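Structure first, then comments.
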Amino acid sequence: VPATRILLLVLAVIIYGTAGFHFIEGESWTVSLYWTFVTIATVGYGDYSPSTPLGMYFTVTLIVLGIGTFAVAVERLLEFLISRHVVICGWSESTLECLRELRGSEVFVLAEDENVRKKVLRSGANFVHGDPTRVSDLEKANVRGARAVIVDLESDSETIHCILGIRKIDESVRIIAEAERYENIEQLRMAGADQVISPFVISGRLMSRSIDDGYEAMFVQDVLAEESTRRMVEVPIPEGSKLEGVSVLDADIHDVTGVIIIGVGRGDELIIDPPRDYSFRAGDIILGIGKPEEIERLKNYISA
Amino acid sequence: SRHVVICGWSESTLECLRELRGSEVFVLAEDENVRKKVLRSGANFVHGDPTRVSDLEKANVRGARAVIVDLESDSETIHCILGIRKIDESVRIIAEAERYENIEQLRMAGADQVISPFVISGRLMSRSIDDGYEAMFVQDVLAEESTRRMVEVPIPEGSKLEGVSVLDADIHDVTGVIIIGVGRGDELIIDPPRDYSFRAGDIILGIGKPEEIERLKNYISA
Amino acid sequence: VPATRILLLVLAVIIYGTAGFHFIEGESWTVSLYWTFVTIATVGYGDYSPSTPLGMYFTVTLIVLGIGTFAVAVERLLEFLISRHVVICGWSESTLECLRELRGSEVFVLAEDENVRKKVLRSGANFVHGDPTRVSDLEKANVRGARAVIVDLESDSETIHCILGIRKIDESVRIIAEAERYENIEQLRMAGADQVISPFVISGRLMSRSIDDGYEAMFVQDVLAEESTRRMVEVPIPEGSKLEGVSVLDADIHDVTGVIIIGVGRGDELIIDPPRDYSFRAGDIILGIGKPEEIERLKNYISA
Amino acid sequence: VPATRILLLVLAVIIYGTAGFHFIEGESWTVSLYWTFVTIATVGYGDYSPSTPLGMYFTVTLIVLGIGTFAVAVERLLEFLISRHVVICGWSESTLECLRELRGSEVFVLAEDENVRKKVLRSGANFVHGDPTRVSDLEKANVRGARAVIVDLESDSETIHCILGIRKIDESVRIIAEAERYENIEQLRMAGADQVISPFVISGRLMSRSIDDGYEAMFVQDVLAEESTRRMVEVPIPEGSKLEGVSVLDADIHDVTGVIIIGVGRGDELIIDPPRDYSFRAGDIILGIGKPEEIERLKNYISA
């Protein structure tokens, strides 16, 4: 029964009880209203009660008509009383490890399966039931106010559909997609994903390079883990630093600090192992590998 | 050299078979309907069940040099690894973990190298919320088309760097190769300290242009 | 709704009611707390009640906000107030008959399907929902303290995986497995199973030995059924018995007791039809067939 | 929770409340018992109530521990205070028309589908949920006390399994089975069905005989319908009639009555169009076609 109808029914009982007690027993409107609540809630203090046969009969009628109505009303009332975030579309193993690495941030999960809510709520993320390809269910999960949306659906067609729905909602949010097949990388970039992470291509190239000796797979799976002594972090060159215009050959960052400068990125372009006459700017993102003491020393070296 | 056996068929083994053009590959899988897509990649197809020791001994595991095990689930991968270790106890096994919990079980069961793609994908997803230079680095250093290549260069016996520390060797200014790790045996030391003295038999893992790779090979030559 | 949240909500109602009655009606904090419980539980003794219009209005608000909250709280409270075990991994026919014979003990059935819950609880076992290959879902089902774990899963690879998981958890528990194929008996024993039972090998050998006349299948399926007259019993030799150091030729069990000595066991080995020079020891297990009167005569025969 | 455990729990609450009120508030054991019931039932007359702070605290504890316990107890108590038939196994169209023709008799329906209960209860038959091949579900539907069991399952293997289950329960009941394929008629008779009705063989032979002109299909579908003027009924020859030893050539039943004697059956054998020297007996079942006036005339002619 709609909650609003139950509201009207309980109000009608309240009017009936209050008017009846007032007219039959002669108590004030306020006392009569109070007595009606006390009676239909089954509290029954007995500070007020009928003293006439008509009042006794009336009270039995109010008991029968009112107690059930009030009970249903209170239970319905119960129901109504009782940087930014990251939205994850779909539930897989890749999103499971991403949600493991995303502790401390607010994470929504938009998935179709209802029987994953226990593992989503145990991993530390709010679960939003829905279809990620539909714009209304995409919208509910707060895609507008997010800072990044991570799309990992069952196929590449559904992933492209989800990316186009998110681009219909917000044209400025960041989309991180996952390619299940190799040839759909450029199509997932055409749809609007800001970065496409193809795990089976990385896995196949590591399994191909691990025939002779597997040092490349050890390097990748060790520096991506936040458990080793060396960590891959990106330091930015601040506005007004000592390094503007200075090339990497004049800098010798590995000589003065001890971090390994493996790449310098600007915008959305990265040049791995840059040549010696590459002139630094303000805003270039330095990608390096070193211990956190060396990382703090590198931050103190490139300071303003 | 010898052949390479691939047990099971998926996308990981498909890209691994693409990167193994020029070599001999036996593919062992239950599906008969993959014979064209195996055979168009230059691989000899062998029908069978990879978990069974008879269908394993069909596909020449004894004479192989490396076995790549990527089956449909992780229990099947551990069963097939046990079936391989029944036959040849010293062949190199490269597995693939579909779950993070099963890596120590796949290494206890006998796999020399366990490569878990979903853990790498989750860690590259979570680190690309701000900007994805790490995922760009990982996905661009592995492709065999780019300008810079990650290579393994062995140190020969009688070289010029026996006992020489990495500070006095001065690899980056002389050659141009970024030295990200020096490996030995079954350990890899990423960013080795300045007191690290080399040994004849170490593996230098580096990144550089192929001219710098030739200069590094001519620089460490005996 | 989580039980702890309901706890907070009812506490908030209690604070609201107690403070309100104290300030509006002027009763002590203790009386006000008592009145609040009496009211929101709908007991309503009427020893205390509001005597002012404001108190009457306040009481109606407490009735509406508090009665439902208290009702939900008490029902949630209800739930918390209201040898060793055996774990069975997987649900099939073999584990069903094993559960039929294992009445009286505590059995935890770990299974992937949720629809097997009613038949597991009707067979007399506590159902634990989970995946038997996962290590955490094994540790949920109390594998650490059990005295035997029975593994029978869908395939043989899943059985080897569950055995490896149990051996990662506990290195002392007894594992009984079921092999689907003849080739995997040695792999299941290497992976750590204390006993491997292969039903299809027994069935194939009985079907091949039942061509001429099937007395072998009748013998096996009659001595294993605990409804016949004869039972296959294991009778252990105690320390200090009369038979330490006698041969089985000189002991002469069958004519003096009535049992049939088909085999003797020690540790993890079994000697079927032991030769006459076999000298008995202490701690040996005697495997025999006989009527229970003969079994008790053999038990009194081997006493200290 | 077992009803008896709930009983113990409520008794324990009653002891707790009664002893507490007696010792803390000093009322008699009888008054204390009465107060405890009045309180945990939430009646709360207020003729007795605590007057000490300890009594107030105790009463709040009794309210919390007792109201839920009493509520669960009363609801459990509620539960304890508050020719032959024809069993049909399976639900099809043939059983639907059979259930249409079986009005006025008590019909059970044993079927696996839960979402047929509305049409079974609308057709006038009690629905028994279950698997017809299982002996326990066969048993529940009262196969023992039935007079006929009608088996119409999805295939012939399930039909034979159901027939063998019914023959395991009762070896004297009547089984009417339906063959889905032609070659399984003798196997459905071997399993134990008393009569096998193969509808697709009848339909195929009528569709084969209806090429030229369809008088045979009109005859069959008209005399089987209880709507025409002529009806196919079986009259039995009573013990001690005028027709014993008299042949059909000496009888001339069609001359004296007007029914068409198309067959005479004994036991489970029927001879269609019997020859002239066929001697009648007592117990032979006459199969004829005629108007009900001719049927009553035939009953009056063969009387004792």
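Numbers in chain C track Swiss-Prot; the residues on display, in order, are 18-99, 115-336.
This deposition comes from electron microscopy, 4.9 Å.
Keep in mind that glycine also has a Cβ here, set from the backbone N, Cα and C atoms.
Quick look at what Swiss-Prot lists:
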- C:115-230: domain 'RCK N-terminal' (DOMAIN)
- C:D184 to N: At high calcium concentration, mean open time is short and mean closed time is long compared with wild-type (MUTAGEN)
- C:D184, C:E210, C:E212: Ca(2+) binding site (BINDING)
- C:252-336: domain 'RCK C-terminal' (DOMAIN)
Rounded distance in angstrom between the Cα atoms of C:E210 (Ca(2+) binding site) and C:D184 (mutagenesis position): 6
Sparsest Cβ surroundings (other CB atoms within 10 Å) among the recorded positions C:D184, C:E210, C:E212: C:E212
Neighbours of C:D184, C:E210, C:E212 excl. site residues, C-beta within 8 Å of centre, Ca(2+): C:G122, C:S124, C:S126, C:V183, C:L185, C:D188, C:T191, C:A209, C:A211, C:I229, C:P231
Residue distribution over DSSP helix, strand and coil in the domain 'RCK N-terminal' (C:115-230): 46 helix, 24 strand, 46 coil
The domain 'RCK C-terminal' (C:252-336): DSSP-derived helix, strand, coil residue counts: 23 helix, 25 strand, 37 coil
Inter-residue C-alpha distance, C:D184 (mutagenesis position) and C:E212 (Ca(2+) binding site) (nearest angstrom): 9
